[PDB]
Amino acid sequence: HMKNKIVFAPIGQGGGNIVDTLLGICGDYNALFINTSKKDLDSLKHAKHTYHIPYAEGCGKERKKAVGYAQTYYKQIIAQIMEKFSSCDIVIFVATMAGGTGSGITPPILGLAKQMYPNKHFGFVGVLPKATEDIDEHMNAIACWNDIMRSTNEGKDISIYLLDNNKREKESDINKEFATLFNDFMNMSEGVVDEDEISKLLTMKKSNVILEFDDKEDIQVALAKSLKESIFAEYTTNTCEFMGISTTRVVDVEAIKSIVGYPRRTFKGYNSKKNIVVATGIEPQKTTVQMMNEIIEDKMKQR
Ligand SMILES: Nc1nc2c(ncn2[C@@H]2O[C@H](COP(=O)(O)OP(=O)(O)O)[C@@H](O)[C@H]2O)c(=O)[nH]1
Ligand code: NA
């Protein structure tokens, strides 16, 4: 259905882990696993389709060697995706940003795919490193972000799911939680948020965030705890474009808007299992990303 409309393009070990985790939850998705490391690809649990960059191996967080291996295979990689999954409207790229092949190869491949196939929708799921990681790791994530900004009109051309490894102790938890959040998002159509409404949310440009909250505490309090604990990178703006809401019981939607952010269009529905809010079209969290430059400059001066 909506899930078969989506094809993931995980690039690198971390991005491969996330999509693999998601497929473990639900195999209704499509994915082409891209990596310089044949080892990582062979070690995947649920990869039916993989693409090993020829004559390549793991790049040990060196993004310019990743490009070295990949640059000549960019088009065929895109050929693989678009012609094997020709009936997929939405191509979501998934990559960690501090790595070598995820960080260095995703922005050229994404940017090129945009130009070759203009009428498909493109998403980017990126993962910000922990603050304790070193200069190179942060320099890689800055370079990754900037390459995508420069290739997508500052995030305006694509959907952005921005994740923060600082928000959890284990990277695996980030993997599990996002995989859960995205699939719950996709299952909102089970008064219901319809598929076209889910489609609108999913394909909305700029930065998207998915939130779930409990029905114990007050809803303003309950959403506040979700925002604070969100695996997504923090946003400082107070508006968004489209908002999806699917809850177990009747809720004050305006309270949700005051806490999560004010949308110009809302889709509301009900489900029997989760209380989920999706904010889409949030301005790309450049402020949160800018902090990496602060880490770089503070770690640099330590030397
Ligand atoms: N959330 C999450 N982050 C990861 C994972 N693996 C790696 N990372 C992050 O990405 C960086 C290493 O990227 P990795 O994907 O292993 O390198 P790549 O294969 O060259 O893209 C580390 O600094 C981590 O911050 C993962 O499985 N989950
Ligand atoms: Na499912």
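Start at 1 and count along the chain as shown; that gives each residue its number.
Heads up, header says this was done by X-ray crystallography, 2.4 Å.
Note that Cβ sites are derived from N, Cα and C of the backbone, with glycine treated the same way.
Features of the protein shown, as given by Swiss-Prot:
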BINDING   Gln13, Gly14, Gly15, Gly16, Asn17, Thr96, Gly100, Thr101, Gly102, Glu133, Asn165, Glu171, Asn175  GDP binding site
MUTAGEN   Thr101 to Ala (Swiss-Prot position 100)  Reduced GTPase activity, lower critical concentration value, filaments are more stable, forms more stable crystals. More 2-stranded filaments are seen than with wild-type, interacts normally with TubY
BINDING   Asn183  GTP binding site
MUTAGEN   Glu197 to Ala (Swiss-Prot position 200)  Reduced GTPase activity, lower critical concentration value, filaments are much more stable. More 2-stranded filaments are seen than with wild-type
Within 10 angstroms of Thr101 (mutagenesis position), Cα basis - binding-site residues out of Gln13, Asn17, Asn165, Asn183: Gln13
Integer Å distance between the CA atoms belonging to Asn17 (GDP binding site) and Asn183 (GTP binding site): 16
Distance-selected binding-site residues near ligand 1 (C-beta under 6 Å), from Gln13, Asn17, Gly100, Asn183: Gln13, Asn17, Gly100
List of residues, in chain order, with Cβ under 8 A from that of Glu197 (mutagenesis position) and at least 6 apart: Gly244, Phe267, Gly269
Binding-site residues: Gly15, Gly100, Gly102 - member with fewest neighbouring CB atoms within 10 Å: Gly100
Site of maximum Cβ density within 10 Å, from recorded positions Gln13, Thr101, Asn175, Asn183: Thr101
Across 4 unmodelled residues, the distance in Å between the CA atoms of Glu190 and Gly191: 10
